[PDB]
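Chemist: If you scroll down you'll find the structure; I have some questions about it.
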Amino acid sequence: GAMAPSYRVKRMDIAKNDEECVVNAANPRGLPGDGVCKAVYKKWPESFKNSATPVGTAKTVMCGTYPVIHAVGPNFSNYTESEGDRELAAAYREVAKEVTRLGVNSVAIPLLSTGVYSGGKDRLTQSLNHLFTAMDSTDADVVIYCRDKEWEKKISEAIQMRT
Ligand SMILES: [Cl-]
Ligand SMILES: [Cl-]
Ligand SMILES: [Cl-]
């Protein structure tokens, strides 16, 4: 574990992370996809060997010895708000199980279901609170990656307000 487990947020490509493993915002079919998924495919394409997994689950595939945790958030275009919320919470619980199983001291994580799977809604708070619910009992340093300047500020505020 980290000596003083922390949350941090950085605004940059998660393909450039400084953590011991990465969470991919994956699709269920293990396809290169778009956004974070496409960045992860470009950086760690070896990790997409048998990475297909259902919605609400995470499946880790090693790129060399570097773990890529493929976490499949729901596409809110396809799910009802209720069932999408349930699957999004479940995907993060499976991320916390994998981070724990791997014994890493740090993990790079994007906000699941916030991009093209958002169904055109702002899900920063929904997705971040499910991240916290799952990761709070872990002792890994968690570094959240985002691209939007206003999201960085809002994530940073949510982190700092619980310290
Ligand atoms: Cl960047
Ligand atoms: Cl997404
Ligand atoms: Cl963002």
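Easy rule for this one: first residue shown is 1, then count along the chain.
Method of determination (from the header): X-ray crystallography, 1.4 Å.
Backbone N, Cα and C atoms are what each Cβ position is placed from, and that goes for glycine too.
Pulled the feature table from Swiss-Prot, pasting it below:
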- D13 to A (Swiss-Prot position 1343): Partial loss of ADP-ribose 1'' phosphate phosphatase activity (MUTAGEN)
- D13, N27, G35, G115, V116, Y117: ADP-D-ribose binding site (BINDING)
- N27 to R or Y (Swiss-Prot position 1357): Almost complete loss of mono-ADP-ribosylhydrolase activity (MUTAGEN)
- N27 to A (Swiss-Prot position 1357): Partial loss of mono-ADP-ribosylhydrolase activity; complete loss of ADP-ribose 1'' phosphate phosphatase activity (MUTAGEN)
- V36 to E or F (Swiss-Prot position 1366): Almost complete loss of mono-ADP-ribosylhydrolase activity (MUTAGEN)
- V36 to A (Swiss-Prot position 1366): Partial loss of mono-ADP-ribosylhydrolase activity (MUTAGEN)
- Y117 to A (Swiss-Prot position 1447): Partial loss of mono-ADP-ribosylhydrolase activity; complete loss of ADP-ribose 1'' phosphate phosphatase activity (MUTAGEN)
- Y117 to V or W (Swiss-Prot position 1447): Almost complete loss of mono-ADP-ribosylhydrolase activity (MUTAGEN)
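Structural setting of the listed features?
Modeler: The Cβ of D13 (mutagenesis position) lies under 8 Å from the Cβ of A39, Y145, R147, each on the same chain and at least six residues away in sequence. Secondary structure at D13 (mutagenesis position), as computed by DSSP, is coil.
Note on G115 (ADP-D-ribose binding site): other Cβ atoms within 10 Å of its Cβ, all shown chains, come to 17.
In this view, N27 (mutagenesis position) is surrounded by 21 other Cβ atoms within 10 Å of its Cβ, with every protein chain counted.
Of all Cβ atoms in the protein chains displayed, 26 besides its own lie within 10 Å of the Cβ of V36 (mutagenesis position).
In the three-state DSSP classification, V36 (mutagenesis position) falls within a helix.
Under DSSP, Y117 (mutagenesis position) is assigned to coil, being neither helix nor strand in the three-state scheme. For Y117 (mutagenesis position), the same-chain residues that are 6 or more apart in sequence and have a Cβ closer than 8 Å to its Cβ are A25, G73, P74, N75, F76, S77.
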Chemist: Of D13, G35, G115, the recorded positions listed, which put a C-beta under 6 Å from ligand 1? Please answer none if none do.
Modeler: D13
Chemist: Near ligand 2, which of the mutagenesis positions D13, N27, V36 have CB less than 6 Å from any of its atoms?
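Modeler: What lies within reach of ligand 2, judged by Cβ under 6 Å, is none of the mutagenesis positions.
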